[PDB]
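Enquirer: Got a structure for you, questions after.
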6 protein chains.
Amino acid sequence: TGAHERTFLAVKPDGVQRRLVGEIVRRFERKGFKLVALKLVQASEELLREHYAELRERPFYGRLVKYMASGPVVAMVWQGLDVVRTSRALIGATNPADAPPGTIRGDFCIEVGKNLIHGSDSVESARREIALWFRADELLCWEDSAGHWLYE
Amino acid sequence: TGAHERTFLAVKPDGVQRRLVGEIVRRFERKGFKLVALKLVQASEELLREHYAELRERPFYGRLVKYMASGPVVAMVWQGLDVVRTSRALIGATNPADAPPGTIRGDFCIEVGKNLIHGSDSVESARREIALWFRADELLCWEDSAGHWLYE
Amino acid sequence: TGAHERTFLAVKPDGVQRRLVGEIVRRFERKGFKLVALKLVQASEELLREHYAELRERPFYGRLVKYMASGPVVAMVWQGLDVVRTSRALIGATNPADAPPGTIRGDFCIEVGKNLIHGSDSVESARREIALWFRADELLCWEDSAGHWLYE
Amino acid sequence: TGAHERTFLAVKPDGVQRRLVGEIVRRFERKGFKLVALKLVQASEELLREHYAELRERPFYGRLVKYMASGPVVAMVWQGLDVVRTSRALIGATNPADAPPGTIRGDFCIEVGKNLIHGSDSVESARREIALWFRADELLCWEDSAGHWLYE
Amino acid sequence: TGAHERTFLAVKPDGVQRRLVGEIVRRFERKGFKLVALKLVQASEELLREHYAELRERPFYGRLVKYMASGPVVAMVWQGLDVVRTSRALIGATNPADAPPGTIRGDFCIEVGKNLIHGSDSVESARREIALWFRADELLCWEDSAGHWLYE
Amino acid sequence: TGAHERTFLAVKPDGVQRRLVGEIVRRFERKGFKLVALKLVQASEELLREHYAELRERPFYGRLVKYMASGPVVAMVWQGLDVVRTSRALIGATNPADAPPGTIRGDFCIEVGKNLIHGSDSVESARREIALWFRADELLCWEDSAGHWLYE
Ligand SMILES: O=c1ccn([C@@H]2O[C@H](COP(=O)(O)OP(=O)(O)O)[C@@H](O)[C@H]2O)c(=O)[nH]1
Ligand SMILES: O=c1ccn([C@@H]2O[C@H](COP(=O)(O)OP(=O)(O)O)[C@@H](O)[C@H]2O)c(=O)[nH]1
Ligand SMILES: O=c1ccn([C@@H]2O[C@H](COP(=O)(O)OP(=O)(O)O)[C@@H](O)[C@H]2O)c(=O)[nH]1
Ligand SMILES: O=c1ccn([C@@H]2O[C@H](COP(=O)(O)OP(=O)(O)O)[C@@H](O)[C@H]2O)c(=O)[nH]1
Ligand SMILES: O=c1ccn([C@@H]2O[C@H](COP(=O)(O)OP(=O)(O)O)[C@@H](O)[C@H]2O)c(=O)[nH]1
Ligand SMILES: O=c1ccn([C@@H]2O[C@H](COP(=O)(O)OP(=O)(O)O)[C@@H](O)[C@H]2O)c(=O)[nH]1
Ligand SMILES: [Mg+2]
Ligand SMILES: [Mg+2]
Ligand SMILES: [Mg+2]
Ligand SMILES: [Mg+2]
Ligand SMILES: [Mg+2]
Ligand SMILES: [Mg+2]
């Protein structure tokens, strides 16, 4: 939806425990994206198994699901032009060893299993993840007065 | 409840619009308090009238309610020793003119009607506000690994 | 003039040399004040003797004038409600030893003669200083889209 | 010129409105470059048409000129070794979508038309732009005590 | 000794564990004080009992000694005008509940037993503590190029 | 040694003089590495000639040795997975002109001779440099409570 494109991000348990929620949110805010949903939740294994359905055959799947269910996550939806692709760039490579300094994982993480945050990998993935984690009435439309200074 | 004391905070519409959500959360995180609930909501006038019931006879009540209903707020609950009183200190005086530099309002605001954030003014106020804004199942218990370094 | 009140600030040579110009500007920006004039200048002794006319009988006058003429300063005008008094609070006490942490001098300076910045001490002082340092056509009126979130 | 190389930078209207002037200045300061001119101006369309003469055949030229004339810009000259090329690197690609995190545009912008800042693209361009925007007597020589720690 | 006054600071185990060493050092650096000694050590109970000799009859003494011996501390000596008194101001009140925002303890701590840092409380205390924790040959004299911009 | 890998880092004299010690330490802290040794020292030419033995035939060797002996350095050892390689990435290319923004040299330096920091270039180099700069009893083992959130 051009500037109405949306992505799903989640601060993983390690991000909450290391007190980096503010830091992470601040990076998306300063970039210009619009926060349209946010909540702290404890996700069920049932929800996480669907979230990570595509990874079901992978050897880390079981531990990934257990870990993501082990503590609070901060679920979020962000809106803006190219937000899915750009979010992934801000976050950095899956494996923090390949994420350059300046990215979230490049600055804050070491190991792939403790890489702070999840972000949708495509517009289609984001659509699915947003619907899985949030009801329609948790996604807010608000008139963004900053928008005039971010978009032509 | 000692170290289990809780307070309710809300980033007002001006805080969201000015992109200070991360900045505000980061201040409470770095202080050591535990985030136990968080959501972006559009509060109803009905909720706000009860939230501000003690101010009903004051002439700014109506415009305060309308303003707080005018756009998204970020509702939060924070836990720790003396969190209500300490939160109020971090926020600063109601009127930003009286809030010293180092406080949120001292650093970021000018006028009383645009003062970025609400915080409970007492343990009793927090009890009521927490119940009004959040269900029990939105308040998360998590084992805080930082706690050993914040509390004796 | 209410929200149209203006003050004159100058980053002294120590602030330029220590690379704190950005830092200082950012504190006024984040507070919500409107930047209406800015320039890097080398002030003449003639200008400075009049700028500090009220200090002419004081023993530090001569050295203060010579110092402020010794290198570039960053001259500025900021606009907003109570900007003169609030600016002075953000800056902190004249003698940095009495300036609490959170203030510019509290955070960044040690000695009274190297205290980073000048700010007008009154609306009348600001009127004079603005006229003395800037032409009317250097003071810019611009429509401040942040103003809606700083003022009722 | 070596370490005396100079570039012209301007914070565009979006940078002023979003309160990123100090943030931008601070990045050049912390890098070690020397600020040799600075002013807040409202540029005429006449000046801007000459500034962007090489872009006259491009479809965005008209809107670019109108936009840059629409509000204050912060004009600047910075001095140091390789300052033109290095400035461009710190700013990031023209299109923020191609600018990595860590760059100004990578961190703060989304769209090409709202990309915060202009920087000269060559030593020759900088010479022209500096002369177009500043008089000789606005470019200051000062003894930079940090220079001993930036240059061998 | 005027500008040659020195104080002893130590980042307590909680400060190391919470990753606030750099943050703390940066505050003294940005203030203008001169770092003249620094090391990561594990203090013995024997050293700490003498360090806190004046507190020997107090009920928290035993736990304070055990805690400070429980993990690494970062020992430091800082030099500058009024450094003992000013350090204490930057650190904030012993009990973080009384330490305003802007101070280290005001911003980063909650409880008196986990208050991040020790600073000498007097010139006499600093003399003793410096001698107890560091040899003369660990205290470095260096020519401080920033000094001209901090001191008249 | 996996997560027990260690590297040697030193803040060069320019890093101390420009007050970037805290800033540099903070970057390694926030990345998740464990600080296992730290001291401010004045290195002898004899030690530095061995430190840089591999560069003995290079034309900058003499000046490099003299410079590194000219003022205090902050010697450090950091521990964690892939710490040698990752440290080098965080620091950035030898020549700051090739170091992107987000890296220490990319953000803070201009010239190769004033590039703020040394980091070992291999596990073998780190082992040698650690032995050359530190005694065994200066390298501290401590139980890292953050480790659970950085490593699986
Ligand atoms: O060897 C691996 C690869 C991936 N993951 C985790 O699986 C998550 C989702 O995997 P995916 O390949 O989808 O990466 P993403 O798209 O989240 O970067 C990652 O973010 C990692 O935390 C893991 O634990 N081990
Ligand atoms: O004259 C006033 C007093 C208060 N308020 C607003 O009303 C809120 C609640 O007022 P209260 O007296 O409860 O102060 P608080 O508890 O928020 O410090 C404040 O935070 C202000 O935004 C206002 O607009 N005008
Ligand atoms: O004993 C003194 C008092 C003042 N000043 C300097 O002179 C400036 C102007 O003095 P004034 O009394 O106007 O203080 P201000 O209004 O700047 O706080 C101060 O900012 C200091 O930099 C000084 O060097 N010594
Ligand atoms: O397709 C385009 C290309 C450029 N620009 C704007 O035009 C400015 C100047 O264009 P130029 O190609 O000179 O880029 P720059 O030198 O600023 O990177 C850019 O910075 C953009 O703001 C635009 O709006 N659309
Ligand atoms: O009731 C108390 C008082 C003090 N302390 C600890 O003991 C240290 C030293 O106490 P002192 O009175 O010397 O305070 P300081 O000089 O550190 O402010 C403090 O910093 C606290 O960490 C404590 O645990 N409980
Ligand atoms: O042409 C050169 C190359 C290197 N160096 C300095 O010598 C140090 C060691 O050089 P080396 O190639 O070992 O680089 P490093 O491993 O430190 O990146 C560098 O960090 C520079 O400070 C220099 O002055 N000139
Ligand atoms: Mg994935
Ligand atoms: Mg209230
Ligand atoms: Mg005055
Ligand atoms: Mg161009
Ligand atoms: Mg004491
Ligand atoms: Mg090398």
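Using the numbering of Swiss-Prot, the residues shown for chain A are 18-169, in order.
Per the header: X-ray crystallography, 1.9 Å.
Backbone N, Cα and C atoms are what each Cβ position is placed from, and that goes for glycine too.
Pulled these from Swiss-Prot:
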BINDING   A:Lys29, A:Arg105, A:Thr111, A:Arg122, A:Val129, A:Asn132  ADP binding site
MUTAGEN   A:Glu40 to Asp  Impairs hexamerization; when associated with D-46. Decreases mitochondrial tethering activity; when associated with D-46
MUTAGEN   A:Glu46 to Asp  Impairs hexamerization; when associated with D-40. Decreases mitochondrial tethering activity; when associated with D-40
ACT_SITE  A:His135  active site, pros-phosphohistidine intermediate
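Explain the structural surroundings of these features, please.
Expert: In this structure, A:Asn132 (ADP binding site) belongs to neither helix nor strand by DSSP; it is coil. The C-beta environment of A:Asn132 (ADP binding site), restricted to residues of the same chain at least 6 apart in sequence and closer than 8 Å, consists of A:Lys29, A:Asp31, A:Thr111, A:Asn112, A:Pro113, A:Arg122, A:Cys126.
For A:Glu40 (mutagenesis position), the same-chain residues that are 6 or more apart in sequence and have a Cβ closer than 8 Å to its Cβ are A:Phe125.
Long-range Cβ proximity for A:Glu46 (mutagenesis position), meaning a same-chain Cβ under 8 A and a gap of 6 or more residues, is found for A:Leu52. DSSP gives A:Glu46 (mutagenesis position) a helix state.
For A:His135 (active site, pros-phosphohistidine intermediate), applying a Cβ distance below 8 Å and a minimum sequence separation of six or more within one chain yields A:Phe25, A:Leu26, A:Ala27, A:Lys29.
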Enquirer: So for A:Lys29 (ADP binding site), how many other CB atoms are inside 10 Å of its CB?
Expert: 22
Enquirer: Mind giving me a neighbour count for A:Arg122 (ADP binding site)? Other Cβ atoms within 10 Å of its Cβ, every protein chain shown.
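Expert: That number is 25.
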Enquirer: Note the Cβ centroid of A:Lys29, A:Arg105, A:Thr111, A:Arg122, A:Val129, A:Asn132, the recorded ADP site, then list each other residue of that chain whose Cβ lies within 8 Å of it, in sequence.
Expert: A:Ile108, A:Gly109, A:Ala110, A:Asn112, A:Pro113, A:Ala116, A:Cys126, A:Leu133, A:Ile134, A:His135
Enquirer: According to DSSP, which kind of secondary structure is A:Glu40 (mutagenesis position) found in, if we only use helix, strand and coil?
Expert: helix
Enquirer: According to DSSP, folded down to helix, strand and coil, what is A:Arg105 (ADP binding site)?
Expert: helix
Enquirer: Can you list which of the recorded positions A:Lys29, A:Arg105, A:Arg122, A:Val129, A:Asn132, A:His135 come closer than 8 Å to chain B, going by CB to CB distance?
Expert: none
Enquirer: So the record assigns A:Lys29, A:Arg105, A:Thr111, A:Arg122, A:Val129, A:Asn132 to ADP. If I measure every Cα pair among those residues, what is the longest distance in angstrom, as a whole number?
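Expert: Spelled out: the longest distance between any two Cα atoms in A:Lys29, A:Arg105, A:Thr111, A:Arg122, A:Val129, A:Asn132 is 15 Å.
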Enquirer: On a count of neighbouring CB atoms within 10 A, which of the binding-site residues A:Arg105, A:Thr111, A:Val129 is highest?
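Expert: Comparing the binding-site residues A:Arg105, A:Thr111, A:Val129, the most crowded Cβ belongs to A:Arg105.
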